[PDB]
Amino acid sequence: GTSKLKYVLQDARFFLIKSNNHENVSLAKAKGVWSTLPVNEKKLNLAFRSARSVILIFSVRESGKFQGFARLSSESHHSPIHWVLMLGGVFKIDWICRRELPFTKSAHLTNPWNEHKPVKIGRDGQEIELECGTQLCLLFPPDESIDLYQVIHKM
């Protein structure tokens, strides 16, 4: 069901994460971490202290899809992660959906914080407005392997 998901998304902040390869999103899915460049690190750190939930939505560049989304559980903090690359600290994340979603299913969603361009268009780190980000997350296929009870307890 979607109800606990809606609870987690309530008044959350959303950010578009662009990755240039699948290897890094596979590592993120496996180890519950992410790292980004400092301009985005400072944005995410400010947003983490600001909101009940800060959601990253992942897209690998040239794939035509989003690869899932996750929730910040930490601020960035400085075991070396062997990304396929000046980086910042490491955020710990909790995955809410590890399922893909093709851009063709999100064509009706525009992002007011990026000139109302379709939500798939955006620089790495681009913030997604509340309602667009919420509906984008609800578009993903339900990930039956994930239990949001643990995640709700961290709010």
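Each position is counted from 1, following the chain as shown.
Per the header of the entry, the method used was X-ray crystallography, 2.4 Å.
Backbone N, Cα and C define each Cβ position, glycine as well.
Listed in Swiss-Prot:
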BINDING   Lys18, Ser19, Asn20, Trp34, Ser35, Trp83, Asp124  RNA binding site
MUTAGEN   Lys18 to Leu (Swiss-Prot position 361)  Does not affect ability to influence alternative splice site selection
MUTAGEN   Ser19 to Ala (Swiss-Prot position 362)  Does not affect ability to influence alternative splice site selection
MUTAGEN   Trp34 to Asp (Swiss-Prot position 377)  Abolishes RNA-binding and ability to influence alternative splice site selection
MUTAGEN   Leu37 to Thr (Swiss-Prot position 380)  Reduced binding to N6-methyladenosine (m6A)-containing RNAs
MUTAGEN   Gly68 to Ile (Swiss-Prot position 411)  Abolishes RNA-binding and ability to influence alternative splice site selection
MUTAGEN   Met86 to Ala (Swiss-Prot position 438)  Reduced binding to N6-methyladenosine (m6A)-containing RNAs
MUTAGEN   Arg123 to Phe (Swiss-Prot position 475)  Reduced binding affinity for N6-methyladenosine (m6A)-containing RNAs by 9-fold
MUTAGEN   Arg123 to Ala (Swiss-Prot position 475)  Reduced binding affinity for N6-methyladenosine (m6A)-containing RNAs by 100-fold
Length in angstrom of the chain break flanked by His78 and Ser79 (2 residues not modelled, CA to CA): 10
Candidates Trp34, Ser35, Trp83 (recorded positions) with Cα within 10 Å of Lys18 (mutagenesis position): none
Cα-nearest neighbour of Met86 (mutagenesis position) within the listed recorded positions, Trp34, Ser35, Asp124: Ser35
Unmodelled segment of 7 residues: Cα separation of flanking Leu85 and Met86 in Å: 10
Densest Cβ neighbourhood among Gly68, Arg123 (mutagenesis positions), 10 Å radius: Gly68
Mutagenesis positions (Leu37, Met86), the one with most neighbouring Cβ atoms at 10 Å: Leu37
Least Cβ-crowded entry, counting other Cβ within 10 Å, from the recorded positions listed as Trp34, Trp83: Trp83
Env. residues of RNA site, Cβ within 8 Å of mean position of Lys18, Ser19, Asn20, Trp34, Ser35, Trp83, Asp124 Cβ: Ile17, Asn24, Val25, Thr36
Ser19 (mutagenesis position) and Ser35 (RNA binding site), Cα-Cα, nearest whole angstrom: 11
Sparsest-packed of the listed recorded positions (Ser19, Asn20, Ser35) - C-beta count within 10 angstroms: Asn20
